Amino acid sequence: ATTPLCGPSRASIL
Amino acid sequence: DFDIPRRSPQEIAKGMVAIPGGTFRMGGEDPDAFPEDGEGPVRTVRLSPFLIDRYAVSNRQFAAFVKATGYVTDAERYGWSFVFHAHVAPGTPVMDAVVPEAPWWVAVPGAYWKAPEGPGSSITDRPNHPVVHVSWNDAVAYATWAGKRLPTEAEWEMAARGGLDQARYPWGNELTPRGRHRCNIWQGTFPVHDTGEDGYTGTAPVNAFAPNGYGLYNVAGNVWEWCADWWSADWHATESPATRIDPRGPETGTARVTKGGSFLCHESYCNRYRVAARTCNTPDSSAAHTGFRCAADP
Ligand SMILES: *C(O)c1ccccc1N
Ligand SMILES: [Ca+2]
Ligand SMILES: [Ca+2]
Ligand SMILES: [Cu+]
């Protein structure tokens, strides 16, 4: 629905 | 924290192939490409000659670096790293953290390069697998200790393209030519079930499958590979020497480029195992599907 995510980042969870 | 050891050219070059200086057509024109990935435009790029590893750096090779230096990886300093949901063994404690839009990624405390699925796993049966849970920082450290460096995105793509002009994959345009699998990606229904039809539902050894025309293995699939470049979607759309002759990517950014796709990639979701594909991750992040190979100057 947006852009697929293959690189999970430490910042993404904050 | 460690002094850089003295190494001979032939020692650095062991396990590397000499890419000769030349031009190649970089980028992609696939109509289905996510515009935010900046896979285009296709451009001709000239590169100075360089060395690149046949293989992604392996567990055995990373353990030597750790043993020679005592390096502590970002995943150990942090206490956790990203494990795919299907590989967390039951009972393993997990953080409730949710990666937005990617609930299949689990923050597992004590997951790191020597224990890739968390407390109680080991790499004793994966010595020739790519090392994972290595951040961009961890990779630079190994590379520098080894007398090497991360490839630029253009070096990575030139080498992964294996002397083919604008093929879809490192070996050609067919995903499974003659019906044979050529890389370790996902088959089945992502992220619910991986049928393992290519032989692996996790990392494969770094020498798995046939190499590309330049002798590189597993540039497509297996593990994402850190590159030197700062990430941008559009710096390389400018036409200038800085963007077309030995391009280093933008001077600044917040995430670093990753190339190649991994064992989780699949056409129905990301479709990012094509050789023009690209994404990024912040430089102290780490996950079970991300490693690196090194480049060097001759
Ligand atoms: C949303 O646009 C989306 C979600 C999953 C897979 C592909 C795409 N395009
Ligand atoms: Ca696979
Ligand atoms: Ca790869
Ligand atoms: Cu992917």
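For chain B, we keep the numbers from Swiss-Prot: what you see runs 5-302, in order.
From the backbone N, Cα and C atoms, a Cβ is placed for every residue, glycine too.
As a published mutagenesis entry, B:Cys187 to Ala appears in Swiss-Prot alongside the note: In 4C; increased formylglycine-generating enzyme activity; when associated with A-231; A-284 and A-298. Marked as Ca(2+) 1 binding site by Swiss-Prot on the basis of experimental evidence: B:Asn188, B:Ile189, B:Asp202, B:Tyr204. The Ca(2+) 2 binding site annotation in Swiss-Prot covers B:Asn222, B:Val223, B:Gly225, B:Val227 and is backed by experimental evidence. For B:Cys231 to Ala, Swiss-Prot lists a mutagenesis experiment annotated as follows: In 4C; increased formylglycine-generating enzyme activity; when associated with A-187; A-284 and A-298. For the mutagenesis of B:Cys269 to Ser, Swiss-Prot gives this note: Abolished formylglycine-generating enzyme activity and ability to bind Cu(+). The structure shown keeps the original residue. The annotation Cu(+) binding site is assigned in Swiss-Prot to B:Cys269, B:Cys274. Experimental mutagenesis is annotated in Swiss-Prot for B:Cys274 to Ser, with the remark: Abolished formylglycine-generating enzyme activity and ability to bind Cu(+). Record note (Swiss-Prot) on the mutagenesis of B:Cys284 to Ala: In 4C; increased formylglycine-generating enzyme activity; when associated with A-187; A-231 and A-298. While the structure shown retains the original residue, Swiss-Prot records the mutagenesis experiment B:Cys298 to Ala with this note: In 4C; increased formylglycine-generating enzyme activity; when associated with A-187; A-231 and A-284.
Overlay of Swiss-Prot feature records on the structure.
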residue  : record                : Cβ neighbours (10 Å)
B:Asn188 : Ca(2+) 1 binding site : 28
B:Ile189 : Ca(2+) 1 binding site : 26
B:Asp202 : Ca(2+) 1 binding site : 21
B:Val223 : Ca(2+) 2 binding site : 28
B:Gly225 : Ca(2+) 2 binding site : 28
B:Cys231 : mutagenesis position  : 28
B:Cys269 : mutagenesis position  : 26
B:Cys274 : mutagenesis position  : 22
B:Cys284 : mutagenesis position  : 26
B:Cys298 : mutagenesis position  : 27
Interface-proximal recorded positions, chain A, C-beta separation under 8 A, candidates B:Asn188, B:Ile189, B:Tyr204, B:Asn222, B:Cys298: none
Candidate with sparsest Cβ neighbourhood (10 Å radius) among B:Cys187, B:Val227, the listed recorded positions: B:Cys187
List of residues, in chain order, with Cβ under 8 A from that of B:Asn222 (Ca(2+) 2 binding site) and at least 6 apart: B:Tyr59, B:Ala60, B:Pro134, B:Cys187, B:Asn188, B:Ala208, B:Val210, B:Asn211, B:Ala212, B:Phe213, B:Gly264
Collapsed DSSP category at B:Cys231 (mutagenesis position): strand
Rounded inter-Cα distance in Å - B:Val227 (Ca(2+) 2 binding site), B:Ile189 (Ca(2+) 1 binding site): 9
Candidates B:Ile189, B:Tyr204, B:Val223, B:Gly225, B:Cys231, B:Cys284, namely the recorded positions, that fall within 10 Å of B:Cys269 (mutagenesis position) by Cα distance: B:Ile189, B:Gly225
B:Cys231 (mutagenesis position) versus recorded positions B:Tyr204, B:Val223, B:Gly225, B:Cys274, B:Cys284 - nearest by Cα: B:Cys284
